[PDB]
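*Asks:* Pasting a structure here, questions to come.
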Amino acid sequence: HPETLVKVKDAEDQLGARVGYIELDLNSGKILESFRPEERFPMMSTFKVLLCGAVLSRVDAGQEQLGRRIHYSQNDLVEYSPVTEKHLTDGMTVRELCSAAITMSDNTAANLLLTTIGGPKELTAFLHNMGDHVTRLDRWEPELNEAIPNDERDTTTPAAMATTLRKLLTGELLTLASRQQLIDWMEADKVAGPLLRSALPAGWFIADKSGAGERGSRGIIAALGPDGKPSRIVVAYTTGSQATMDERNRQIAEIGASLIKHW
Ligand SMILES: [Xe]
Ligand SMILES: [Xe]
Ligand SMILES: [Xe]
């Protein structure tokens, strides 16, 4: 809706930075709203959903099992590992690692999962093979959050990310079981409280994944809808701002409010 696009424009002015935005109808795949749809933004932790999509694709092919247990060492633990730091002795299953990566944004969980698929290059190869020739992961946590201006590493475009997320959640790629699992993990996100969720009326469904990185990078991907069922995909990214986290949160929440208001 035009008023939502105005909020996005206002966010650009107030943050002093680019904002990319897409609204995508879940069923029809029609683009309902867009802004800088073909521009690149760092994915940050939003890549963790694509990562577990690749993992689930391997589970489908029998190349991976959700119950397989991975052990690791203190040396594997990078910054912000709230779940993995608690399981050096017992290890974690692949399912537990995806839950940690998506619901808590656990960085070590993401790196371990990357190792299972062969690293950033293979995540990118996975994306390429499902028809996203735009999105690219090049680095591991936490370096992938560097967000150097004009650097294309570890970036997506709002349009590429939106359509890929749609293909993962509803497309032909994953089995029904794996699509449900991916969405269930996203619905259980615990670290996107002040963003879109903050504008969400009671009874609405939301499954999401947020990200933040260097140089004012912030973003979120989401499938949401009223009446406990998703009906739309929303992607929003920003980078370049010197604004505090709180202001970036509030800008996304404000865009969120307009989306809901004019649903
Ligand atoms: Xe969904
Ligand atoms: Xe934003
Ligand atoms: Xe949003």
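Numbering, chain A: per Swiss-Prot, residues 24-286 in sequence.
Any Cβ shown, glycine's included, is placed from N, Cα and C.
Not my notes, these are from Swiss-Prot:
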| type | residues | note |
| --- | --- | --- |
| VARIANT | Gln37 to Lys | In TEM-2, TEM-3, TEM-8, TEM-16 and TEM-24 |
| ACT_SITE | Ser68 | active site, acyl-ester intermediate |
| VARIANT | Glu102 to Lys | In TEM-3, TEM-4, TEM-6, TEM-8, TEM-16 and TEM-24 |
| VARIANT | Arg162 to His | In TEM-6 and TEM-16 |
| VARIANT | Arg162 to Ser | In TEM-5, TEM-8 and TEM-24 |
| ACT_SITE | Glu166 | active site, proton acceptor |
| BINDING | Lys232, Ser233, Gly234 | substrate binding site |
| VARIANT | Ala235 to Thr | In TEM-5 and TEM-24 |
| VARIANT | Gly236 to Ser | In TEM-3, TEM-4 and TEM-8 |
| VARIANT | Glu237 to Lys | In TEM-5 and TEM-24 |
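What's the neighbourhood like for these features in this structure?
*Replies:* Note: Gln37 (variant position) has non-local neighbours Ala266, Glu270, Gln274, i.e. same-chain residues 6+ apart with C-beta under 8 A of its own C-beta. DSSP assigns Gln37 (variant position) to a helical segment in the three-state reduction.
In sequence order, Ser128, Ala133, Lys232, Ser233, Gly234, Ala235 make up the list of same-chain residues 6 or more apart from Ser68 (active site, acyl-ester intermediate) whose Cβ falls under 8 Å from its Cβ. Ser68 (active site, acyl-ester intermediate) falls within a helical segment according to DSSP.
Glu102 (variant position) carries neither a helix nor a strand DSSP state and counts as coil. Counting every protein chain shown, the number of other Cβ atoms lying within 10 Å of the Cβ of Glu102 (variant position) is 9.
Under the DSSP three-state reduction, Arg162 (variant position) is assigned to coil, being neither helix nor strand.
Long-range Cβ contacts of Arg162 (variant position) within its own chain (separation 6+, distance under 8 Å): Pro143, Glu169, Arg176, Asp177.
Counting only same-chain residues six or more apart in sequence, none has a Cβ lying under 8 angstroms from the Cβ of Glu166 (active site, proton acceptor).
Using a 10 Å radius centred on the Cβ of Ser233 (substrate binding site) and all shown protein chains, the other Cβ atoms total 24.
On its own chain, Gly236 (variant position) has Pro65, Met67, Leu167, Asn168, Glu169, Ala170, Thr262 as residues at least 6 apart in sequence with a Cβ closer than 8 Å to its own Cβ.
In the three-state DSSP reading, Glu237 (variant position) counts as coil. Residue environment of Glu237 (variant position) contains 13 other Cβ atoms, counted within 10 Å of its Cβ in all protein chains.
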*Asks:* For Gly234 (substrate binding site), what is the tally of other C-beta atoms lying within 10 angstroms of its C-beta?
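*Replies:* So the number of other Cβ atoms within 10 Å of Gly234 (substrate binding site) is 24.
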*Asks:* So, three-state DSSP: helix, strand or coil for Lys232 (substrate binding site)?
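*Replies:* Its secondary structure by DSSP: strand.
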*Asks:* In whole Å, note down how far the CA of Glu102 (variant position) lies from the CA of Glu237 (variant position).
*Replies:* 14
*Asks:* Take the mean position of the Cβ atoms of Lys232, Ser233, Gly234, the recorded substrate site. Which other residues of that chain put their Cβ within 8 Å of it?
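*Replies:* For the substrate site, the extra neighbours are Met67, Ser68, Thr69, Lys71, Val72, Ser128, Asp212, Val214, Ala215, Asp231, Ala235, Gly242, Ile243, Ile244.
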*Asks:* Tell me, if you would, which residue among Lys232, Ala235 (recorded positions) has the fewest other CB atoms within 10 Å in the structure shown?
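*Replies:* Fewest other Cβ atoms within 10 Å, among the recorded positions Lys232, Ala235, is found for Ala235.
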